[PDB]
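A.B. asks: My structure is below; once you've seen it, I'll send some questions.
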Amino acid sequence: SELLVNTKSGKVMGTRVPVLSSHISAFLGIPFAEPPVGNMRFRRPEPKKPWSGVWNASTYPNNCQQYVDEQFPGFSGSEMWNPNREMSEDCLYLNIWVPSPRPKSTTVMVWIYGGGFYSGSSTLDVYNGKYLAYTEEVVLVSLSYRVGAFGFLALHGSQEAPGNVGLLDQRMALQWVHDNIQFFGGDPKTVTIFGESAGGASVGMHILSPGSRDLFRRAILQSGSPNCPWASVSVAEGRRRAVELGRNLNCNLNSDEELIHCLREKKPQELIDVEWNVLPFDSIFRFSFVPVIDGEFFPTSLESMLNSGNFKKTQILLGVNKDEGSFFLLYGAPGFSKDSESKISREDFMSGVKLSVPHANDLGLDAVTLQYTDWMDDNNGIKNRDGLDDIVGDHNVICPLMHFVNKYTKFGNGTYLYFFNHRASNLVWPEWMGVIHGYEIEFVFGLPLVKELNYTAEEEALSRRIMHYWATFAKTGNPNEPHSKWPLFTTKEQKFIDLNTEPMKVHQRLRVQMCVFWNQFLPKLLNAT
Ligand SMILES: *[C@@H]1O[C@H](CO)[C@@H](O)[C@H](O)[C@H]1NC(C)=O
Ligand SMILES: *[C@H]1O[C@H](CO)[C@@H](O)[C@H](O)[C@H]1NC(C)=O
Ligand SMILES: CN1C=CC=C/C1=C/NO
């Protein structure tokens, strides 16, 4: 049958799904590691152990233990991100979507999900790979990896909970794709890892990590960069936060040995219940458990790796959305709310700014205020709302990614840059938030093609237009077809394109203005004071 496949780990039998008018085959929930339950908790993952008999690949697997977002219960705008399958410490699986009939050796795309390192699932509807697979004849795989403390708790010296382990889960699935994707018709010479926010930062990170480089060809990064200030911590800090976790559960903090034995004793939900207390800062866009700069995963510091080409040289496509800040401010900042327009007082702006740049002293603080204030109208509520959206955007996504780009392209082998600024016509969040973080994904995964979710005509155009760009680049190293064109990004000129339902424009020097602020000036200033 098309649906029975022999793989180095065992025979797997999938299932066949409908898509638009045609069909496709789906393999759902293939395990690729020993379940990290028990007291494999926090440990590095181990390989699956071949099964006998025929693994059932026809339902979605579980989601990993994660914080579940209740802030707007019943609101789809927020629910669309929540685990939608049962949660379990047993959740290392992956999913494949293969064209019918099976290709022999075609392009592979591996999706890695975002979620701030504390959350996310392979199984959410917006990450359904059947449209992409179908429309572009590519093999589409989505992996899944451990989040929050289960995934990133890090007690350096120790082998019991070493750090970066979720990051290892990702690599382990990338191994299994490497070794078996050929039996599904995928060309392993030709995998593209691609992801959003934490997912983007992780792709970035496997460009850098030496044990990750050989496992893939090309990378696409959305709204995320391995150098984003919220994406890594020092080993000391990770140590500090793990022991802090131990405290709100009343563990013995005498050896590492005992901390871990303790944390391992606790039910998954009690770790989740207190995870947000270990933050060092009142802040937004910061997360508890996070890649740590351990020296084994990352041989050295991010910055100096970037500096001396110590990273995989291939070609990359990446980008930012127009309002990366809003979603964060809505959740975290005094003054913003889902149902009003959220005019912010000159009072609330100040505390907004404070929460966004939690490591700055106040001289640093003034420098920011100065930079983003309309001094001729320093009271307009709207201007403050927006100014704040740009601070959180720039400081957290746009400018660290621009820095990553500039260093990448000295030694890279081709670089393509987008600025997605389209607001979906049926977006269910309010207007003031604009083109929000995360909201290109549904265009990438091709949901505007499905009539009953209500998109414009042109939106569907934009979606396939994007999907092709993506699939072509994965297959080619170039988003463009042999004969108007998405230009390469160069250090000399720095062209990038708009992605949106009208005819594309090339521009230059994305937020260059403000990125020199965050990239050169502020850091020098905090270093002096
Ligand atoms: C097990 O296999 C059969 C069809 O092959 C079916 O009842 C069901 O979809 C599968 N159950 C799972 C994976 O839970
Ligand atoms: C990178 O790729 C090839 C193959 O090694 C080389 O000749 C090419 O011109 C390079 N291009 C860029 C975009 O740096
Ligand atoms: C969880 N989430 C909420 C808003 C926007 C993006 C997003 C990505 N999660 O992985």
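Numbering of chain A is taken from Swiss-Prot, so the residues present carry the numbers 25-507, 511-556, in order.
Header entry for method reads X-ray crystallography, 2.7 Å.
Positions of Cβ are set from backbone N, Cα and C atoms, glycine also.
Got these off Swiss-Prot a minute ago, pasting:
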type	residues	note
MUTAGEN	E220 to Q or D	Decrease in activity
MUTAGEN	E220 to H	Loss of activity
MUTAGEN	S221 to C	Loss of activity
MUTAGEN	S221 to V	Loss of activity
ACT_SITE	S221	active site, acyl-ester intermediate
ACT_SITE	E348	active site, charge relay system
MUTAGEN	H446 to Q	Almost no loss of activity
ACT_SITE	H461	active site, charge relay system
A.B. asks: Report the member of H446, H461 (the recorded positions) whose C-beta atom has the most other C-beta atoms within 10 angstroms.
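C.D. replies: Within the set of recorded positions, the most crowded position is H461.
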A.B. asks: Just need one number: Cα of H507 to Cα of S511, in Å, whole number, across 3 unmodelled residues.
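C.D. replies: Flanking Cα atoms: 8 Å.
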A.B. asks: Non-local Cβ contacts of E220 (mutagenesis position) (under 8 Å, 6 or more apart, same chain)?
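C.D. replies: Counting only residues 6 or more apart in sequence, the Cβ neighbours of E220 (mutagenesis position) under 8 Å are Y137, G138, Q246, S247, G248, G462, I465.
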A.B. asks: Spatially, and counting Cα to Cα, which of the recorded positions is closest to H461 (active site, charge relay system)? Options: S221, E348, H446.
C.D. replies: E348
A.B. asks: If I take the alpha carbons of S221 (mutagenesis position) and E348 (active site, charge relay system), what is the distance between them in whole Å?
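C.D. replies: It is 10 Å, counting Cα to Cα.
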A.B. asks: According to DSSP, collapsed to three classes, what secondary structure does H461 (active site, charge relay system) have?
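C.D. replies: Going by the DSSP assignment, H461 (active site, charge relay system) belongs to neither helix nor strand, so it counts as coil.
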A.B. asks: Near ligand 3, which of the recorded positions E348, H446, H461 have CB less than 6 Å from any of its atoms?
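C.D. replies: With ligand 3 as the reference and 6 Å as the Cβ limit, the list reads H461.
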A.B. asks: Can you name the residues of this chain that are 6 or more positions from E348 (active site, charge relay system) yet have a C-beta less than 8 Å from its C-beta?
C.D. replies: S247, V416, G417, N420, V421, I422, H461
